[PDB]
Amino acid sequence: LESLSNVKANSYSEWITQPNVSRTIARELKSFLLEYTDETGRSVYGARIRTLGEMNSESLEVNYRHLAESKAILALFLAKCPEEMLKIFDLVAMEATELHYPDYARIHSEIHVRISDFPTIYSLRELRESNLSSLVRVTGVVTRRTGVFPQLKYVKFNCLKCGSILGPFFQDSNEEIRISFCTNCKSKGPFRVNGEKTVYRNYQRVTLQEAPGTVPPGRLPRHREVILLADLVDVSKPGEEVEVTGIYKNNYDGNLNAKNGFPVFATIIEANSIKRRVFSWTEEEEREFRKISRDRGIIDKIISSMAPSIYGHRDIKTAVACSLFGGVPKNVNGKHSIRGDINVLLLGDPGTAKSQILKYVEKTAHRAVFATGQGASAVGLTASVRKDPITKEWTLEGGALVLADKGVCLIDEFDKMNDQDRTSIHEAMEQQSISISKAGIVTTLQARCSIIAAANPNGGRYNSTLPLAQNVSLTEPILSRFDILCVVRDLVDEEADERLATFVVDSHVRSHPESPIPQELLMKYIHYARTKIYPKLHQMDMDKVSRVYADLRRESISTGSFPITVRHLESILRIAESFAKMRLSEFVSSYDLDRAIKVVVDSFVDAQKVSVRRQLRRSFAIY
Amino acid sequence: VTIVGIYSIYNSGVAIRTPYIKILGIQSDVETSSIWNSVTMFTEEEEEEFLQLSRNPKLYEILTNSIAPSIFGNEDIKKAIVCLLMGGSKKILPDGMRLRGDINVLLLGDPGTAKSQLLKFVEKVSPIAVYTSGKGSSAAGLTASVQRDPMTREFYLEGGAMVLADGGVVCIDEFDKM
Amino acid sequence: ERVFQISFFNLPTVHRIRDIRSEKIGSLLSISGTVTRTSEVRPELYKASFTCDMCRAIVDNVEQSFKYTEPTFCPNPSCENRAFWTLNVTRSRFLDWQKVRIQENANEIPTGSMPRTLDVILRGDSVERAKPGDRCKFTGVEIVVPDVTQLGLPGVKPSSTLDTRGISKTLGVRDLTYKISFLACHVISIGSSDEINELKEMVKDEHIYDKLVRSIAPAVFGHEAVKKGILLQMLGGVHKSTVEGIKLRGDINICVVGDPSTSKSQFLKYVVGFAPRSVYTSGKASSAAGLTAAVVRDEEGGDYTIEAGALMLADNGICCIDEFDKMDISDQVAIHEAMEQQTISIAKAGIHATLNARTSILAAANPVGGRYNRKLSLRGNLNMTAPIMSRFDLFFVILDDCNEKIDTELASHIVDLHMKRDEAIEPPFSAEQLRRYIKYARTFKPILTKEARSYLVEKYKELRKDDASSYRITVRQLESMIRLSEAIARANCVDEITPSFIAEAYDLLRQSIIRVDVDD
Amino acid sequence: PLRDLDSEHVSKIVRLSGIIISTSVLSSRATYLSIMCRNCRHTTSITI
Ligand SMILES: Nc1ncnc2c1ncn2[C@@H]1O[C@H](COP(=O)(O)OP(=O)(O)OP(=O)(O)O)[C@@H](O)[C@H]1O
Ligand SMILES: Nc1ncnc2c1ncn2[C@@H]1O[C@H](COP(=O)(O)OP(=O)(O)O)[C@@H](O)[C@H]1O
Ligand SMILES: [Mg+2]
Ligand SMILES: [Mg+2]
Ligand SMILES: [Zn+2]
Ligand SMILES: [Zn+2]
Ligand SMILES: [Zn+2]
């Protein structure tokens, strides 16, 4: 035959499987792979198989537009009965790889085929009984996920009469296969599969749910089950919208038809291709990082890139950057631990863009976890032992503090926590580790994380006439583990109102239908800086630091304020380390020390009562 | 732990099997040293070394200097900690009464005097030690707790730092809140 | 090959679910009810094909008739097979199949009794036509299906056994318990034309706003501000999306505060009786699953399904909540989750899902102490929590003032209503007219103007300066003012917000804040 | 990693790290059995 397939003998499935037409279509698919070329004249598929061989891959992606344009008839019969043509084109791809590469079967016995660019897009609610055993393309969100399981591929059997091991028999992924004849014995007795001589592949089940935005008002989202085989497993984790191309078919096995009631069937989708509807770098990016670092005034370059969707609050943003870069931990002889994570506290009046700051930090950090003292959240703060609903096994789970080891833990509504949450937070901050004694398990988990918190004052309004300790429900042991306290007051002013109101109204009008470093580069900059920079100190700044500390101590004791203690010196050193890290330098300059001094002194002064505050403003005017 | 074994399957989709591991070796990283897993045998070299160290005329000074050399001052506190770690001598009497031999110490002070780092060092340096606060820890009580077994539905000691640290030292922070 | 379906409709009479009798089994009638649940559409075995075993003969197009049926004899004398067959799932046909659960109408439930439910089966092209929370009129056949649950009931239950007289010699007994179901063929919901002329005439009025305000809750005396809130709650703002993924709300929420001796509940009753998709619920007669949603995993034929709650119903509508001050903490958190993100996350029985909850909330709250202490502020007189309290963009506190003319006028109105009944209402517009107007006007999406931005900024400055009362002012009130202004512009059927509407919105917002009285 | 185990490792030797969360009670299995026939009293043995 030669492009005479437009003649129809009987139903499409029967036609496609005849040996002669099978050979015809196989040869024509091989010619499609070997000959297809675009206008540029480059061998798109040639390069595809070349890179497949170079990378030692297992699958080739194919475009439906090219195949349609070239061989409309083959494209149509593919859309109708793809089950057989998957096998046919798998064999074609195997022979193509053999032609390009020698003895590829030595490593991989199969090359899978992935289709792409299918013209029609469906929703999970549109599938009906005219789509069964056909090719579909849908989209939705991932809601659950099973583990990876092994499935039989090349089964070998044991004869119980003679110990012969019958040779491999292919498993088709349709129904379990059996054998009945032993060649040596000429027998038919019992058989058992050989576990140690069988080859398996990967199996995974995924449940897809529609995107809530697309559901027309008044109805509810639908869902389906998806099957992922081989190297499609562990590609789409829960919580991401994806596009899946597969074959829509029933559970023809079912359970049995003796069941009472109407004879109805369940259906699944066998995925052929999956796609999604980073913090790594390279030398190309490393050179640009170093170039940007060398420029003067890089700290203020970075600070202006924090939370672009908020106006003002420069102190908040510099503190956020400092806690987002971090210092260097230390340990002397392995018997005296010093922490390197900088904690900040946001204490402001209602309507001051605190939750937005936390959301930005969550969206910009490499490992950020969101919790709260009130409301629904994906995780709590305490460790516990709970059943797994789907696997039905006991599991050990830590809180957001354990989960964010070497990261940042964000807590919203810090003033509304209960006793258990307070105890967990206190232990994590004091010891950087969480204990547990539950259900026969005694252990300790690491809790070395950075904390950014937001709260409200008593009564919802700040009383500037009293010290900070009497404006919040928190206690001294917890409040003293922070080193950057930020106080936001909604004082009424005219120019500020103009600026904020114009910002807000412009924002809204832009979003009606009808200097700063780029963020995508900033993420990689932060990751690289944390990964590769460990600044040190020079003993020549000891005199300056000691003199400043003595001045602060003397003034604090004279004015009868909250005591200045060595914790502030350690915070100053940590912030200086972070500022040095911001520049990619290996040493801490005097300018970083000055910036840290300003930050800590301003934080300390801003948290006192009005009289003490104004007295301390004059004394420390140098900074 | 670190485990070496064989990745295998068994029969409990269409052709699915359940994986599991056949253990060939176990390597433990040393966890939760308690009174039930102590070692009461000493090598002869260690014994001779310790006897030699005992005779040092300046042993008390060296031991005092060893406790947290990274903190300044508080010589009396450190000597108290030496006496605490060593412990007294217990006496059992013919009538049944017990005269304890352990030592209790309290630390009143202002914020930022390095009295939590001393507790942390004592925790890190004692053979058996639990460091906790009043109200216990996250998902870990401060005193003995009795719970019913999830499957057999019967009593056992669920936990409690006070009994877990039997034969050791318990470090309590924020003693005024409980 | 083609499957043909007939569709009867417009029967002379309609039956209630409470008046179905086993006499009309197998006949065509019409019923009505409210839909409670719907399942997914699944293939249904219609004409099966089998392969004989003793011989390789093939049998095609075997009818099922409501149950899984097998061929009764080999079609050829070459084989004498019977009862030994295999099913071919590769050359058979299927039809779409759905199951729907309906409930009695509220006004049809007799005295002292709980409502009934009835299963309804849909086929073919009728599937996916009903919707939960809607009232539909069905037409089809009344049928019977097995009921294994009827064992244990009192009485004698028919049994069947094979007659053994006339059989040469030298156990299959069956039970005949059934229940009544309904297989329907036509379903229609029950709630342009010449009326475009009427619509154009009425929009071309000049004082249309005053009539629109007066026609809301005509049976309640006074309280114009609450009416102007209920209006502008039916008509809402526009939902906006930022480039970075920040979504801006378009819904307006209201809370009416008063003691049990006031008439705040009548507003909620009017809204639920009038608004298209509205649900009424009480603070203490509700539950967490009653709100939000539940999961019913015992789907007798296959996988699970979800059953909508109160918030799920009235999506893109209005939810009324009386006795709002008796909600617990968990339900308050659920309402706050709905208000913050227009979604409801359901996690039960190892099943996760997400559900839209884009709703506007109309709440009525009592003062904490029974009487509104005017010496305290709004926060000190309520029991709510700060998160939910900060999302209510209007607080209407209604109080009682003694005055001769007011009292006599109110008494005259009430006596008129009792004596005259329907006669003494005379509103400018009727409910159908308001519904048509609101349906038309909800599709305009007004926009701001260059002149309006600075005027709005100056109004916000004025309001902030004057604030420096019931509660302080923040930017949240600026967003609320924008929302209200655009809602008013929609209400006036204009494509651009003008400073007049901005002034109207500002005055409405300002008048709703009351002052705290102090001694001396 | 525990999440990196897959089909290619079946029946091979692996090295894994993690935390123990549950140990069971001791069971009993046979290593040598002596058996007898209840009809003719023929006896034999089995080794595991
Ligand atoms: N300075 C500001 N600049 C821009 N938008 C702001 C600013 N302050 C508040 N907003 C906006 O006003 C609203 C305030 O809500 P948000 O949750 O951010 O406040 P918050 O300070 O966390 O208050 P709370 O949680 O106590 O209600 C949000 O829309 C926020 O975007
Ligand atoms: N006398 C001291 N000598 C050395 N370091 C000190 C001293 N006092 C405080 N510090 C520093 O303060 C930290 C301990 O503070 P902290 O344990 O919070 O004290 P407290 O428990 O009394 O509040 C240590 O990291 C240490 O570097
Ligand atoms: Mg907030
Ligand atoms: Mg301390
Ligand atoms: Zn054999
Ligand atoms: Zn036959
Ligand atoms: Zn025998």
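Chain C is numbered as in Swiss-Prot; shown residues: 260-429, 443-463, 509-785, 791-842, in order.
If you check the header, you will see the structure was determined by electron microscopy, 3.0 Å.
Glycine is treated like the rest: Cβ placed from N, Cα and C.
Swiss-Prot has this to say about the protein:
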type    : residues                                                       : note
BINDING : C:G575, C:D576, C:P577, C:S578, C:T579, C:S580, C:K581, C:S582 : ATP binding site
DOMAIN  : C:525-732                                                      : domain 'MCM'
MUTAGEN : C:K581 to A                                                    : Loss of MCM2-7 complex helicase activity
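Neighbours of the ATP site: apart from C:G575, C:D576, C:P577, C:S578, C:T579, C:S580, C:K581, C:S582, residues of the same chain with C-beta atoms within 8 angstroms of the site's C-beta centroid are C:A681, C:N683, C:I715. Looking at C:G575 (ATP binding site) and C:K581 (mutagenesis position), their Cα atoms lie 7 Å from each other.
Reduced to three states, the DSSP call for C:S580 (ATP binding site) is coil.
It is C:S578, among the binding-site residues C:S578, C:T579, C:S580, C:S582, whose Cβ has the fewest other Cβ atoms within 10 Å in the structure shown. Around the Cβ of C:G575 (ATP binding site), a 10 Å sphere holds 19 further Cβ atoms from the protein chains shown. Ranking the recorded positions C:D576, C:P577, C:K581 by how many Cβ atoms sit within 10 Å of each one's Cβ puts C:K581 at the top.
In this structure, C:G575 (ATP binding site) belongs to neither helix nor strand by DSSP; it is coil.
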